[PDB]
Amino acid sequence: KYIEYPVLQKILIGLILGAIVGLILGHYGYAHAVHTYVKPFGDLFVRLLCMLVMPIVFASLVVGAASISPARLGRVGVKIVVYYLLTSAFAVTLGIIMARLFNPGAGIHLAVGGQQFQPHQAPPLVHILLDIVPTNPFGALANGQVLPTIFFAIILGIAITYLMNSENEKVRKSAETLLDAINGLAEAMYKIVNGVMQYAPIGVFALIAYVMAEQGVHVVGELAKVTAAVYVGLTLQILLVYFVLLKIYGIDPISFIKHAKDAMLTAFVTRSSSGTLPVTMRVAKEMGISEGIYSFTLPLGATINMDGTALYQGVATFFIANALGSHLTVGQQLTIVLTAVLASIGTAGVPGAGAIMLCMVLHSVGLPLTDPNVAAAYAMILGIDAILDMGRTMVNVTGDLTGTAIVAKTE
Amino acid sequence: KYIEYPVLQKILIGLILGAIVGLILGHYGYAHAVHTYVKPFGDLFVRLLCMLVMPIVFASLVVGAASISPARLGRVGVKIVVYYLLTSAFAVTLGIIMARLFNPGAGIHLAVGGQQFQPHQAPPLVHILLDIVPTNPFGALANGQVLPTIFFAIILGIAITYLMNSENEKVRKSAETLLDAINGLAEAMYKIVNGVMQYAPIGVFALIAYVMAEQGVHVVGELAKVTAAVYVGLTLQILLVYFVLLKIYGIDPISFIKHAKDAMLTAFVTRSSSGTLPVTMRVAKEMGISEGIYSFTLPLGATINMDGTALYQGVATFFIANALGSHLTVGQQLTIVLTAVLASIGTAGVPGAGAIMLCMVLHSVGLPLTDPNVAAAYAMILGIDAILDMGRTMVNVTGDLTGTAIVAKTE
Amino acid sequence: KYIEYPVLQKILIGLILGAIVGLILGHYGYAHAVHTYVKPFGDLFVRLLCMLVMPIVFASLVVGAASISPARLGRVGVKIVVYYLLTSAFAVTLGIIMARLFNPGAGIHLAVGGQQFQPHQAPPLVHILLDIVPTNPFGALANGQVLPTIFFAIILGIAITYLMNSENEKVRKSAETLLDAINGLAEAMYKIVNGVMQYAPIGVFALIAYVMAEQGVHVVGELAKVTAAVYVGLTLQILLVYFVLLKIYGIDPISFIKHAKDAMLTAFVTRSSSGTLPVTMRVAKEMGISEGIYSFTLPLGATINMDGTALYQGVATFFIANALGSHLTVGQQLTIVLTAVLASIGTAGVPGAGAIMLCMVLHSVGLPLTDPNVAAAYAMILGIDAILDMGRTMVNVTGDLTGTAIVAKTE
Ligand SMILES: N[C@@H](CC(=O)O)C(=O)O
Ligand SMILES: N[C@@H](CC(=O)O)C(=O)O
Ligand SMILES: N[C@@H](CC(=O)O)C(=O)O
Ligand SMILES: [Hg+2]
Ligand SMILES: [Hg+2]
Ligand SMILES: [Hg+2]
Ligand code: NA
Ligand code: NA
Ligand code: NA
Ligand code: NA
Ligand code: NA
Ligand code: NA
């Protein structure tokens, strides 16, 4: 093989290179040829990711839950925790607002096979609620059907914690192992993501290659018009959420960012919120942060509190929805906010991360990728993920420090 | 929230309070209003429990099996073990007899939606037997289908034990962990039960509230006429099984019970056979019981040997069956005995315990709760569970001591 | 029970005894009586094995994969590993050639219920490839569907290894447990096989008993005509593969076998490649083998590198195929080679081993045992497994030593 380059550029090459190879084929040799020999690889890629969606949505939440089991965290955390949720809860709320002013997709409308998309009527409100509670975890889990799963995972995780406080040692010990195994399953699923991401370059080249053969050039407008909605959203996040809640705690924002200057750029280029933990802690002290404080929060916000992603999944949803020609009904629209948070708490904080947990938010809100259109749209954002992933990852780290700094203030 | 009362009364309040709120609505505002705003909560409750039914029927038996893996128990146990089964095997056999004289349900007959219940013809005997052996554990397990599951769990558990005797240490160690993880899954599922039971008060209030709006008052007769069948069954258990097998071993029954006086009342009020282990052992010595003897049996009979429940599940089945208008065919009727034992060996020995493992015995014997009628009946017993649960739990503990005392005699 | 004999003979008795009881009923009392009271037991047996097929195809490969995770093995192994695959890869390639000259089954053609067998058209090549990648591991696994499973297992296993090299200790530790649990699941599934094999005597008696009542005596020709294809294949394996690659490394083959004389006969009679490890190592030195060399290879080739089985599963497939009247299309025919290897790397190296992993190779290549014909054919080979199993097991061990000896030469 030999293929050793820095995946980041190593992927941007497929993106920029795929777009051109796609367009030239815009005219000339009809893309049909592309939809036959090129797209197949773009699909292999798309599936390798949906593969993971279940095992991670599960293992990922049983662990996430246990890392917030009230009570199971000093009240030094209770504070920080309430922090992460509200930051992320708002992060998405903001994303929807960007989706509003910016109508990414709207106009990009596609009917794939010639037929358009239409969702199945939601069962009576009563059943929609009772359905969140799986009737058979194994089953619900066995065959897609997210929510039910999420629900069971949180209940499993939070339950495991209380076993750890069990007077009995066998019990206290069993829980430790089981919880240990789950985790690992999830932690192992990431190795797979990282691995898959090594194929990202080829896959991305196929996806965008295809989206260019078809859809003409109009997609470039929508794709970029999407990115705009994201960043103008990410920077708003920081400016309207961070600085606003930093001057609220007598913290100099300006100088603040000058210290996180290394923690941000690091995460922004590596895209590995997790792999950028050391650089996030070095900066922890540098700005006079108490040891027992960033030693606890920075490592927790590395997986949880990915408000940078929550904004992503918020806008991503409206992109798909608008591209298909469907209008999200407030209710499912507020389901995104509720979901995106758990979906973000699910993200691994690695290259693939974000995108993968998007399916979680799509299956919920009725937009199965098993559908020609949805899968056709999803394949677009998944192609420009890298771009959105960078600015994404950066906010994730920021939110952490910005939380750690504020928690110190009142501790 | 604030809600801190002693669940036991805290639930009896919903029961007694729900019945009245139900009847007043007997006349006046037709219960239809109830079947619309009240029943939904009674259902949330009913599902939270069926949820657990699979993970526990599995983890619960893999562990139960390993705790009886012949050989894997001193022959000091072999004795005690043969004891528990036969006590429980008969406990149910007795329950069926109570179901006989007392026809709980019979006359309570309901057709829910207006249609009546009718079971699917059982496949040729040949297939019924071969079917107990799952063709794909994961599958069989994934989507309901008990028996197959039970079967695989026992085989898994008993198998794990033999790995622990493996000369090789890696093998011997692996088995230890895996077995450790399973357990925990089950031990964790109980935390959930306990949790769910914290909702019991609300749920019960809904269930019985509904059963009173409909069915008029005739249900009170059947419900109580059921309780009778149980207790007059539990006391018979003790009197015809315990005292009979106590005077058979030169053990003074009268005085006997005077010592277990604290172990019984304890379990009878806490309803936590497990949580009542310390009080069961304090009494262990008090009556001159050898250390190495109650140190081994009392802790084993805390989970296994729940002959108090086996009687429950025995009568419970005939209640449902009679309420629907179906006559249990001897064969499925003897299936209950065979099932109820494993179902009791599955019970956790906690508040929820009993009822939850009932579904296990229902899915077997063809009475899926996924059915309007069955689910309608089940919802009745599940409403008066607390009452039956107390006298239940008490016999569970008794059987333990009554076994420990006899095993000492011959050891 | 009492039943304590040496399963090996203890089974040959059922085989030889079943055949006679079958034929006498050839004439006289039509076998219909047999297909009603005899076959049912032959089926119980057949299912007990298919039961295991999934849990083992999974746990079995996650472990197998981790035991070859490149890199995760000294380069002292890389050598030995490349060895096992190529030996087994060719072992099967050879089996197909035996299936060619010998047309086991061809002529044995059956239509069970009166209808013949016909496979479902394979989806477009594109989908056949993308389908190997499961969309939902849990699902794919939950309900049969091998390949997808295999694929995920290898990716899980190989992934776990890289977690063990993780700087972080928690990560490094989690992977250890999870990997530990999986293994055990598989190691436990064998206990079940061994157990099931204790029923082998009865089961085999039923199977062949039936195949004799029907099919007349013509089956004896095919059954034996099959065995021939195997052995004349196993001996060719050794002579054309081993001796050829032994004189290639200045190793005296003749004398060679005189030392493995005990390691072979041992494995040949016990049929437990694994249980014959000690006798394989005693011989390790005896022939001047470096400690650090057979201490690493012999224990690895005990589970992996079962080229004796790979030849089995190679011919076994053509037996079934020919018996049904279907011609394996080169492509699925080369799928067998690719599958048989993983299928052999799946075998446990115990009595049942081989046969059980055959289903793995059948589900792949479209020949579900859920089909009257396939299941009818499979039931024949499964009846004479013991015979093929012995000569099988022997080559498995041989390949090990023959690999160890050659790796020492160049190390
Ligand atoms: N990979 C990003 C998260 C995401 O893309 O969703 C990170 O490093 O945190
Ligand atoms: N909860 C009871 C058992 C049951 O209700 O089935 C106990 O403590 O043993
Ligand atoms: N049981 C054989 C393998 C097989 O039958 O496939 C062994 O000992 O290696
Ligand atoms: Hg996906
Ligand atoms: Hg239930
Ligand atoms: Hg099989
Ligand atoms: Na996350
Ligand atoms: Na974060
Ligand atoms: Na139990
Ligand atoms: Na008990
Ligand atoms: Na193998
Ligand atoms: Na071998």
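The residues of chain B that appear here are 6-416 by Swiss-Prot count, in order.
Method reported for this entry: X-ray crystallography, 3.5 Å.
Note: Cβ is positioned from N, Cα and C throughout, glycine not excepted.
According to Swiss-Prot, the features are:
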type: MUTAGEN; residues: B:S65 to V; note: Strongly decreased chloride conductance
type: MUTAGEN; residues: B:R276 to S; note: Increased rate of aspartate transport; when associated with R-395
type: BINDING; residues: B:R276, B:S277, B:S278, B:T314, B:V355, B:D394, B:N401; note: L-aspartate binding site
type: BINDING; residues: B:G306, B:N310, B:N401, B:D405; note: Na(+) 1 binding site
type: BINDING; residues: B:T308, B:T352; note: Na(+) 2 binding site
type: MUTAGEN; residues: B:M311 to A; note: Decreased dependence of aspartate binding on Na(+) concentration
type: MUTAGEN; residues: B:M395 to R; note: Increased rate of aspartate transport; when associated with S-276
type: MUTAGEN; residues: B:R397 to A; note: Strongly decreased affinity for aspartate
type: MUTAGEN; residues: B:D405 to N; note: Strongly decreased affinity for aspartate
Quiz item: Out of B:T352, B:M395, B:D405, which of these recorded positions is nearest B:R276 (mutagenesis position) by C-alpha distance?
Solution: B:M395
Quiz item: Cβ-Cβ under 8 Å from B:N310 (Na(+) 1 binding site), same chain, 6 or more residues apart: which ones?
Solution: B:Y88, B:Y89, B:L90, B:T92, B:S93, B:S349, B:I350, B:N401, B:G404, B:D405, B:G408
Quiz prompt | Close-lying recorded positions around ligand 10 among B:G306, B:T308, B:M311, where CB distance stays under 6 Å | solution = B:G306, B:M311
Practice problem: List, in sequence order, the residues of the same chain other than B:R276, B:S277, B:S278, B:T314, B:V355, B:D394, B:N401 whose Cβ lies within 8 Å of the centroid of the Cβ atoms of the recorded L-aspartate site. | Solution: B:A272, B:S279, B:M311, B:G313, B:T352, B:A353, B:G354, B:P356, B:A358, B:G359, B:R397, B:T398
Quiz prompt | Minimum Cα separation from B:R397 (mutagenesis position), reported as the residue among binding-site residues B:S278, B:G306, B:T308, B:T314, B:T352 that achieves it | solution = B:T314
Exercise. Fill in the CA-CA distance, B:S277 (L-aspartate binding site) to B:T352 (Na(+) 2 binding site), as an integer in Å.
Key: 11
Quiz item: Of B:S278, B:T352, B:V355, B:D394, which binding-site residues come within 10 Å of B:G306 (Na(+) 1 binding site), going by C-alpha to C-alpha distance?
Solution: B:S278
Quiz item: Which are the residues of the chain, B:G306, B:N310, B:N401, B:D405 excluded, whose CB is within 8 A of where the CB atoms of the Na(+) 1 site average out, their centroid?
Solution: B:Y89, B:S278, B:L303, B:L305, B:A307, B:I309, B:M311, B:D312, B:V402, B:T403, B:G404, B:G408
Practice problem: Within 10 Å of each Cβ, count the other Cβ atoms, then let me know which of the recorded positions B:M311, B:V355, B:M395 comes out lowest. | Solution: B:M395
Quiz prompt | Proximal but sequence-remote residues of the same chain as B:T314 (L-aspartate binding site) (Cβ under 8 Å, at least 6 apart) | solution = B:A348, B:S349, B:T352, B:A358, B:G359, B:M362, B:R397, B:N401
Quiz item: About how far apart, in whole Å, are the alpha carbons (Cα) of B:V355 (L-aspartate binding site) and B:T308 (Na(+) 2 binding site)?
Solution: 9
Quiz item: Fewest other CB within 10 angstroms, which one of the recorded positions B:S65, B:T308?
Solution: B:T308
Quiz item: If you measure C-alpha to C-alpha, which of B:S65, B:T308, B:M311 (recorded positions) come within 10 angstroms of B:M395 (mutagenesis position)?
Solution: none
Self-check item: Whole-number Å value for how far B:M311 (mutagenesis position) lies from B:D394 (L-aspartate binding site) (Cα to Cα)
Solution: 12
Self-check item: Spatial neighbours, same chain, of B:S278 (L-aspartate binding site) - Cβ under 8 Å, 6+ residues apart
Solution: B:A272, B:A307, B:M311, B:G354, B:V355, B:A358, B:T398, B:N401, B:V402
